[PDB]
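Everything on this sheet refers to the single structure shown next.
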Amino acid sequence: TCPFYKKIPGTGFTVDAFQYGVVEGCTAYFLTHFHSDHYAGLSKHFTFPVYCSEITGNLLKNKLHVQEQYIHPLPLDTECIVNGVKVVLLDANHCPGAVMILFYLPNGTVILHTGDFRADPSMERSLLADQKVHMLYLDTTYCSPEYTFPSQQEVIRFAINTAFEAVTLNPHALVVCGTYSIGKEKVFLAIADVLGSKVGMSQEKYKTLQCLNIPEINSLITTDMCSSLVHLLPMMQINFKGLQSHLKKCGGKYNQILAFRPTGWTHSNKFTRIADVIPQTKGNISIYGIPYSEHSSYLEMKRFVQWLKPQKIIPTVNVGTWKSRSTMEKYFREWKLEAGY
Ligand code: NI
């Protein structure tokens, strides 16, 4: 049945709740972003109002064929009225089109739902600064102190420098980058830009990217793999067997592959700095796991919450085990005692 942490009290609303059939009492279904664990359930046969960003609405129409009459895109940073309730969509610093949602309940309670987010100090200057938030529905994906990672900027500097050095030493090397969803576009686009190439990809992935309102995108991507020396493949193909096979397909144009897997966290982070990352190599194939995250680190999450000072926190991730739930609740209490709220 629909879990309580997907329902907004005092409303008829749900968030990211498309796989439970008709949720009893739901008058508007919000969708924070286009990732499959959140949209699971949607299709051309859905006939209730879906509220989302413009970008998410482009993906719903083009990729899932949801009918236009049921898609209600809202502008960001703008007070809107939905079924009699004031709402605002904020940038979540997650994947393209991802939002946080502020609900202003008729009784005066204010609720923020983060969806999936990567907390940032820039959020401390949005419309969130303007009033008190009472209840926080929090993306707790990496809510434990072991989870550190570098800035996105540090990670892209590493990737760009590695790629440029490799291809300048060997102009016959091919760069491959893995993907299995939207998000992390900066990895492949920044590498193609330093090399003077477009990124080559499947027709399906090209279609997906053309829904994202990225500026000048026609100049950066292509379905012509032969004209490109940065290729995008499914994340499942980023292994030695899959890469050897791909190299065969390129007909002796290339003699070396340098591949990137943008993981979330991996326990090489507890020890290793970004400067010290090394690849796995077999023959003329090397594979780099880089820690490019679109979720908050522990410290980023903690700073956001201690700034916001909510009265009640409802986790939305890692809620399936009692040990995880109890650990998170202990951190929330530490944060509150340290900060004084
Ligand atoms: Ni997500």
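Following Swiss-Prot, chain A shows residues 700-1040, kept in their order.
Technique stated in the header: X-ray crystallography, 1.4 Å.
Keep in mind that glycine also has a Cβ here, set from the backbone N, Cα and C atoms.
Here is what Swiss-Prot records for this protein:
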type	residues	note
MUTAGEN	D838 to N	Impaired nuclear focus formation, reduced interaction with PIAS and increased sensitivity to cisplatin
MUTAGEN	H994 to A	Impaired nuclear focus formation, reduced interaction with PIAS and increased sensitivity to cisplatin
Q | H994 (mutagenesis position) and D838 (mutagenesis position), Cα-Cα, nearest whole angstrom | A | 8
Q) CB neighbours of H994 (mutagenesis position) within 10 A? A) 22
